[PDB]
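> Supplied in structure tokens, the structure appears directly below.
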Amino acid sequence: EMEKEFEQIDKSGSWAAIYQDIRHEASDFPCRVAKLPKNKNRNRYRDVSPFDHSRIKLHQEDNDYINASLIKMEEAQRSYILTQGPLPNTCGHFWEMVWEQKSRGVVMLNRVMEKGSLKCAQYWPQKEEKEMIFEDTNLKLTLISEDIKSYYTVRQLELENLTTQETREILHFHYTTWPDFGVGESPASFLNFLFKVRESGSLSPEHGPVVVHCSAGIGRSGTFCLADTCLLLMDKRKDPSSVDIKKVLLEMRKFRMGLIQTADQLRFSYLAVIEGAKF
Ligand SMILES: [Cl-]
Ligand SMILES: [Cl-]
Ligand SMILES: [Cl-]
Ligand SMILES: [Cl-]
Ligand SMILES: [Cl-]
Ligand SMILES: [Cl-]
Ligand SMILES: [Cl-]
């Protein structure tokens, strides 16, 4: 069904056109807080801001602002936090959000440098003996172990609230092989990565929402959540062919602007959901 629609779009070459229809129909909500002067250095890209209604608020006494959005998919019964790659001055905010929102997993979809450009701060420790302390938000983060695989790496991190000395294990799922240009010929390793995140329990409703990021927190991140939600909808619905990817994406874009940044990414999402549904 969805498969048929896919071929028709490909035959007619109308990916660009469908994607531009999505951009035109997308919600527009205010982002007043994101745009306040005092928040200029908390945004990686001035063109990518959380809506006020869905922005994650930091709890500590201080500016509550982080560039992160809660995406609550009602029907699919899953929530995600989509955020930008942390900046050198917002790594403490980032981990503070993970703590306060009770996330179990963090999903990273870029390498810290790609095509020789910085997309994200080194916001986690690379060596066991060199833990990170975020003095502004009073948190300690330790690498406990890491499982480096061919197409992704999973790290076990210990996050300690230095105020309470409570500790939590955070799973860091780092997809390290998203192509430097365009998207993957095949969705196979992206889909295997998604299933590994699922299998870990990080997406379970007993935890806070998974934190998902890339550089701006809308393109690859949008792909990840879009595919995951569509696959949920396909397995839950009495009629699985009723899942409309374009509608699911528009619904997601009520919570954060600009999810899926290119017609290729849109096409890749279709591919990933189609291939995924089979599995
Ligand atoms: Cl201000
Ligand atoms: Cl939904
Ligand atoms: Cl492997
Ligand atoms: Cl699941
Ligand atoms: Cl990215
Ligand atoms: Cl739908
Ligand atoms: Cl857009």
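Numbers in chain A come straight from Swiss-Prot, and the residues shown are 2-280, in order.
Any Cβ shown, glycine's included, is placed from N, Cα and C.
A mutagenesis experiment is reported in Swiss-Prot for this position, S50 to A or D, and the note states: No phosphorylation. For the mutagenesis result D181 to A, the note given in Swiss-Prot is Substrate-trapping mutant. The annotation substrate binding site is assigned in Swiss-Prot to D181, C215, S216, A217, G218, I219, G220, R221, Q262. Here the residue is the original one, but Swiss-Prot notes a mutagenesis experiment at this spot, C215 to S: Catalytically inactive mutant; abolishes sulfhydration. The feature active site, phosphocysteine intermediate is assigned by Swiss-Prot to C215.
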> I need the CA-to-CA distance for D181 (mutagenesis position) versus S216 (substrate binding site), whole Å please.
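Here the two Cα atoms are 13 Å apart.
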> State the Cα to Cα distance, in Å, between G220 (substrate binding site) and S50 (mutagenesis position), rounded to an integer.
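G220 (substrate binding site) to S50 (mutagenesis position), Cα-Cα distance: 13 Å.
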> Tell me the Cα distance separating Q262 (substrate binding site) from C215 (mutagenesis position), rounded to the nearest angstrom.
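Cα of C215 (mutagenesis position) to Cα of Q262 (substrate binding site) measures 12 Å after rounding.
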> Round to a whole number and give the Cα-to-Cα distance in Å for the pair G218 (substrate binding site) and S50 (mutagenesis position).
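So the alpha carbons of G218 (substrate binding site) and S50 (mutagenesis position) sit roughly 10 Å from each other.
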> Please work out the number of neighbouring Cβ atoms within 10 Å of the Cβ of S50 (mutagenesis position), leaving out its own Cβ.
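Around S50 (mutagenesis position), other Cβ atoms within 10 Å: 22.
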> If I take the alpha carbons of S50 (mutagenesis position) and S216 (substrate binding site), what is the distance between them in whole Å?
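That separation, Cα to Cα, works out to 13 Å.
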> Under 6 Å from ligand 5 by C-beta, which of these recorded positions make it: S50, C215, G218, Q262? Sequence order, please.
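So the answer is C215.
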> Near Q262 (substrate binding site), which residues of its chain come within a Cβ-Cβ distance under 8 Å, counting only those 6 or more away in sequence?
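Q262 (substrate binding site) has long-range Cβ partners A217, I219, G220, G223.
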> Among the binding-site residues listed here, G218, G220, whose Cβ has the fewest other Cβ atoms inside 10 Å?
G220
> Measure the Cβ-based neighbour count of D181 (mutagenesis position), defined as the other Cβ atoms within 10 Å of its Cβ.
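Excluding its own Cβ, the number within 10 Å is 8.
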